[PDB]
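Take a look at the structure below.
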Amino acid sequence: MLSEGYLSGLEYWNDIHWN
Amino acid sequence: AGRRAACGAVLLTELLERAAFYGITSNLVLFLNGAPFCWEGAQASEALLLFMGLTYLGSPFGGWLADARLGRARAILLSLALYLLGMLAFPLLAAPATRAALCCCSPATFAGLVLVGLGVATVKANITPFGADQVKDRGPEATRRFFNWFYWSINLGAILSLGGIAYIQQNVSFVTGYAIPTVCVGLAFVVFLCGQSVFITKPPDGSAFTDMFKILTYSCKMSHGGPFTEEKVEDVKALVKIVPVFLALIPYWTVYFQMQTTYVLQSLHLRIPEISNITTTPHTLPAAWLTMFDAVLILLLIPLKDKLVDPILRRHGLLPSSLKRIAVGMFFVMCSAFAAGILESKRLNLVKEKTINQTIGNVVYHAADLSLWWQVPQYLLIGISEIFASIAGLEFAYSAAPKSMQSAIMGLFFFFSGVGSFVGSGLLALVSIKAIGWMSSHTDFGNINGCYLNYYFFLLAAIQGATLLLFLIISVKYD
Amino acid sequence: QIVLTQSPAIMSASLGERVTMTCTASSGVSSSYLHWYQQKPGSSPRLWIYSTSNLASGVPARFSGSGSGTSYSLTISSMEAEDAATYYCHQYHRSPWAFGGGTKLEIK
Amino acid sequence: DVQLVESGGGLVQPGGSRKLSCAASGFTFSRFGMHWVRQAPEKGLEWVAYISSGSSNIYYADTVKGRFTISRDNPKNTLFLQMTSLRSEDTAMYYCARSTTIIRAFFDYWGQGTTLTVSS
């Protein structure tokens, strides 16, 4: 999984509803 | 400050453990086609696929083990010790002096692989929440900064691994190239044990996976006055709604995880450039560097997509939804599989007449007279697929799930990626049987020239295409 | 298709004399895949120098391989009587793996 | 311990067929992809054919491309070279050589060779 770094903090840098 | 030390310890452990995991995965295929292990290429690819699948299937189980019991910091500590114990088996196998004492001896390497897989799975599951609750108290901005550092640590560890460890393993030696990851696991365990004094350890609250398992094992749904609360039932319903997206993403994970198991195997049978021209046994370009290249590619276009494409599309509208992005990623990974199949068919056509010998690692390969750079496109395609599917997948999974199911959605994501890797290994095994005979032979040292990886890649592309058509149909119908 | 030309095809060297035979290739050959095989008359051939630098098992230390790329060479610091044989340079890099033309070495 | 013997060589009329066998012992014949190399009388060595460890890679010299056929029978540990449409220039001593798929690749071991004469 080369994008483990971006998937680990997915809910922090970009803004998403619900979560 | 007494707190940034804990964050630094977490980052160092993360960097070291990613470095060791990628060092193993980069050249496990080369190692298994070696002096102790004269395995077939299909067998080595299956072993690496099973290893990665275990590392990603244990993430829900590691998270449950950390949250329901055993705590999180202690779970990571025991996982690191277990991971180091597994790592110790690789340099011992590589070293001729110690392989005799250890042991052909397939059980030894399988035990080492499963030990390493469990360690990586548990660390992968528990490190991110551990860093978060290390940094949560300061504030959301501090958490964002720490997670920027964490992302950079993961990518940097992967890059330095796939470069240096792969170069040492393929060219210098396997003993040193597998002792260095063992050494870095030792340092990661030591630094985690040292930082245990300064870490912020939370009591085991209880994972959401046990609640989901209790809901599935029933006492829509039941809810209300029965022995279950409303919010847990709604959350489990949201998880069930999320599941089909991961089911559709499973073939994507199969074809993606092919990039380091069978794509490297095909690289071993291409004309690998030689980048030393000096000294004895001249060093060749590592087959894992392509993967490293792809990782580097990610580093050059994750920020771009986050800073150039996404803001412009948001301003101008017509920004594709999460499901549309997942479909685009699956199409890209299908294109990667198709390109791999085309390249392998051309390679088999070429090698039938002429060949070039490549003593890469410690084993000679009858590579075709085809440049290794012809494998550059497919790899790049997979990378593009990543930024379009994986993120988007999880993003969609984060959109249609509550905040309380953080680290339970992510666990399911890892679980289904591991399921995709297991499906790829099982497909390779199935096509390796006598009835199909695509990979059925007794050709040791890999020697894929008598097998049919073109047929295997075409089958993977066809499965991905069927899954993509089904995904598009259900997305159009539902949305 | 790489053809290996050996120079000279035949030569006589006295006892304890500097001996050198060259092998040129029609294309580029990796140094690790060029070997020299020694064949006595009436006997099967034998690896002499593998990867154009390293002596095989049982090879006297007077022998030495050198060269790289297109041109390689086998050298005897001090030729002795048992060294009179036919030496073939073989590239095991690109198929077909054609042998060299041969270099017959004789006592003078 | 390792040794390689040849058999099947003899007098063959031109245009005939002959099957040269090579019995191997002292090593695992499953590994160590084999080669057939012929040497004509008072001419130099000529590489004829090569078969991989598991018959996956099979190559022939351009002079024996459409006629010679190399094969290996691992369970009884033998190497076959069946040749058809034999002509006069095929008269030579054939050796079965052993190639290594290890750190270094070369013809480590050679058999004594068998003489095939194609004439009348």
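The residues of chain B that appear here are 31-133, 152-267, 299-558 by Swiss-Prot count, in order.
Method reported for this entry: electron microscopy, 2.8 Å.
Backbone N, Cα and C define each Cβ position, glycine as well.
Among the mutagenesis entries in Swiss-Prot is B:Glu44 to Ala, noted as: Does not affect interaction with TASL. DSSP gives B:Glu44 (mutagenesis position) a helix state.
Quoting Swiss-Prot on the mutagenesis of B:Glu47 to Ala: Does not affect interaction with TASL. Within the same chain, residues at least 6 positions away in sequence whose Cβ sits under 8 Å from that of B:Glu47 (mutagenesis position) are B:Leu110, B:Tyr113, B:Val168, B:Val171, B:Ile175, B:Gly205, B:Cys232, B:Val233, B:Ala236.
According to Swiss-Prot, the mutagenesis experiment B:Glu465 to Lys carries this note: Abolished transmembrane transporter activity. Abolished interaction with TASL. DSSP classifies B:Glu465 (mutagenesis position) as helix under the three-state reduction.
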Check: B:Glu465 (mutagenesis position) has how many other Cβ neighbours within 10 Å of its own Cβ?
Finding: 28
Next item on the list: Run through the Cβ atoms and count how many others sit within 10 Å of the one on B:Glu44 (mutagenesis position).
Entry: 28
Notebook entry, point to check: In angstrom units, rounded to an integer, how far apart are the Cα atoms of B:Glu44 (mutagenesis position) and B:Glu465 (mutagenesis position)?
Noted result: 21
Item checked: C-alpha separation across unresolved stretch of 18 residues from B:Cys133 through B:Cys152, Å -> 8
